[PDB]
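See structure below.
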Amino acid sequence: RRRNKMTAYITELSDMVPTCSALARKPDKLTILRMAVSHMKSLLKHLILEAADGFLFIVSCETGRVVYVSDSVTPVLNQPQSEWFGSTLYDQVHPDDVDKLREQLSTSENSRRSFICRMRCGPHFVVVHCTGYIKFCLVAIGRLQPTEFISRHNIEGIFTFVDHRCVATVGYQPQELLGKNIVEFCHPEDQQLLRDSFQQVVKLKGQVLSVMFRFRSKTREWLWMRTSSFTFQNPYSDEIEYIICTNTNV
Amino acid sequence: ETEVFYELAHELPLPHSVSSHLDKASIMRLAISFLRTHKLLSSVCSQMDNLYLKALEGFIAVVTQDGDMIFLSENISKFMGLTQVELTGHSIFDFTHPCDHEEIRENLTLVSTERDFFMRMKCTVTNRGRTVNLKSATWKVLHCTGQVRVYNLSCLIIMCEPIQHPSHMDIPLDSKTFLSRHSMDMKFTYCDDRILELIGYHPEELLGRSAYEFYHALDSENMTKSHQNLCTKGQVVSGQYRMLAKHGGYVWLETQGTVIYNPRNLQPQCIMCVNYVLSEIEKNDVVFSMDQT
Ligand SMILES: O=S1(=O)N=C(Nc2ccccc2N2CCCC2)c2c(Cl)cccc21
């Protein structure tokens, strides 16, 4: 209804204006509107900081020195404005990001800019998304955002991926396990149990099975190990990508 | 009557060209939305507007708990065709894809306050910079990252960034970035040459391979969601993920994936991906996959 929504808009404007809500008799439509004009004629940096933890900075394109840096650089990077002022962007950025920096600060070919780089805060670097334009200078806002080891196998059981924690859990280099089947490192008694687990994980697609067997270490001792595994499915084709195992000692 | 209603339009934070032209109900809506936004700004806070609003690749949205978009940044027009006056005060569900309304709702509530999602909004502008009528409205995917904040009610204050289409792109492309084409199961069907100079793979030896085999296992979950989003909305931006390098080690990457539709039969043809190399080869001595041997 037109009258119902318009009246609801008027009474909501009553509730928002303090000098109008404090009144006892709700004034007529002409009065509240004039009282609202007077309220507004009497009276977003934090919105960006609240939304994405971003800070504005203006840098020179040729030298790289900053010509402005907002105070929001302290909440986002724990760095004073004096630390940024009088310095170049190349100092506040990871050493392996200066080549990328130049290609974004080069006004030879260009304008908009968008890039990611690691900035120093506090030798700790944080990932910052920098979006801005050219005005030379760049006006941009930068915003913020061993008991086991995980392995991946094909359906047969061939290591196709091994994380570095294997060198501590079993003592093998990742290259030692890769290319070979997991049952080759299994005790012959428990070998049939391991193949049975690999038969179920495929059959119980998506479900998590758990087998416990003796794993041959590089020192050639049988370390008891619980391997909890499950099949990984492609979110589109539902093809079994691999079998993800988390092999935990004892 | 008209003269006093014409006065509030002048006093709204708008240019006189667009404010002196709306109806009375729109003036009331905009006034109420501005007052609620100021009431919230008094809570969050204990010229240079051009620099902040122009250097943004997105728009700021302050949406109430019931879905009322009490604040929308001006640049929203630049990204959506629908401008500030036409959308401020209206419900977010009246201008968003219904298949995303449940996720929008579960992101509007509530004890973590950070929010990061992808949502499809009505877009009535074309790549030629020409605005189109609302009836011809496409669905534009927006990565919305923000916070939920309680004040006096609850509000979602987010920055919504569009994901640039790889065909219609206008941003210096760093030499530390490379393009790749995939099938819908994310298998390589084409790759750029720079992958040889950045990660070490030759573009031939990646074709027909599942990309699920070339990244670190610790990222496996965080990738699936991306794929699903990329398959559900047609566009996604992944997080920082480690792609296993050729001769050992891994490289940090952030990828913007876009579902490309065939222009003649309107069927999904492939998925185009712009990958931003975020570091050099880390742990290059350590091998992880069988392909690193
Ligand atoms: O082999 S990868 O490291 N995995 C990739 N992506 C990937 C893998 C599985 C699921 C989803 C994705 N994405 C879709 C869009 C965001 C990332 C990838 C890419 Cl898209 C390009 C080059 C190298 C690699």
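Numbers in chain A track Swiss-Prot; the residues on display, in order, are 100-142, 164-230, 259-270, 301-313, 335-344, 360-464.
We read in the header that X-ray crystallography, 3.2 Å was used to get this structure.
Note: Cβ is positioned from N, Cα and C throughout, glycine not excepted.
The note that Swiss-Prot attaches to the published mutagenesis A:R102 to E is: Reduces DNA binding. Decreases transcription factor activity. For A:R102 (mutagenesis position), no same-chain residue that is 6 or more apart in sequence has a Cβ closer than 8 Å to its Cβ.
The Cβ of A:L112 (mutagenesis position) has 22 neighbouring Cβ atoms from other residues within 10 Å, across all protein chains displayed. Classification of A:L112 (mutagenesis position) by DSSP places it within a helix. According to Swiss-Prot, the mutagenesis experiment A:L112 to D carries this note: Interferes with transcription factor activity.
For the mutagenesis result A:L112 to E, the note given in Swiss-Prot is Impairs heterodimer formation with EPAS1. Impairs heterodimer formation with HIF1A. Significantly destabilizes ARNT?s heterodimeric interactions with both NPAS1 and NPAS3. Compromises SIM1:ARNT heterodimer stability. Compromise NPAS4:ARNT heterodimer stability. Compromise AHR:ARNT heterodimer stability.
Sequence-distant neighbours of A:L132 (mutagenesis position) (same chain, 6+ residues apart, CB-CB distance under 8 A): A:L112. Recorded in Swiss-Prot as a mutagenesis result, A:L132 to E carries the remark: Impairs heterodimer formation with EPAS1. Impairs heterodimer formation with HIF1A. Significantly destabilizes ARNT?s heterodimeric interactions with both NPAS1 and NPAS3. Compromises SIM1:ARNT heterodimer stability. Compromise NPAS4:ARNT heterodimer stability. Compromise AHR:ARNT heterodimer stability.
Taking Cβ-Cβ distances under 8 Å and a sequence gap of 6 or more within the same chain, A:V136 (mutagenesis position) has no neighbours at all. Mutagenesis annotation in Swiss-Prot: A:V136 to D, described as Impairs heterodimer formation with EPAS1. Impairs heterodimer formation with HIF1A. Significantly destabilizes ARNT?s heterodimeric interactions with both NPAS1 and NPAS3. Compromises SIM1:ARNT heterodimer stability. Compromise NPAS4:ARNT heterodimer stability. Compromise AHR:ARNT heterodimer stability; the structure shown retains the original residue.
Among the mutagenesis results in Swiss-Prot, A:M139 to D has the note: Interferes with transcription factor activity. The residue drawn here is the original one. Less than 8 angstroms from the CB of A:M139 (mutagenesis position) sits no same-chain residue that is six or more residues away. According to DSSP, A:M139 (mutagenesis position) is assigned to a helical segment.
The note that Swiss-Prot attaches to the published mutagenesis A:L164 to D is: Does not affect transcription factor activity. Counting only residues at least six positions away in the same chain, no Cβ atom sits under 8 Å from the Cβ of A:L164 (mutagenesis position).
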Which mutagenesis positions (A:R102, A:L132, A:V136, A:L164) come close to chain B, taking a Cβ gap under 8 Å as close?
A:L132, A:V136, A:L164
Which whole-number value in Å describes the separation of the CA atoms of A:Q344 and A:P360, between which 15 residues are not modelled?
29
In the deposited model, 28 residues lying between A:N230 and A:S259 are absent; what is the Cα-Cα distance separating these two residues, in Å, to the nearest whole number?
6
In DSSP terms, helix, strand or coil for A:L132 (mutagenesis position)?
helix
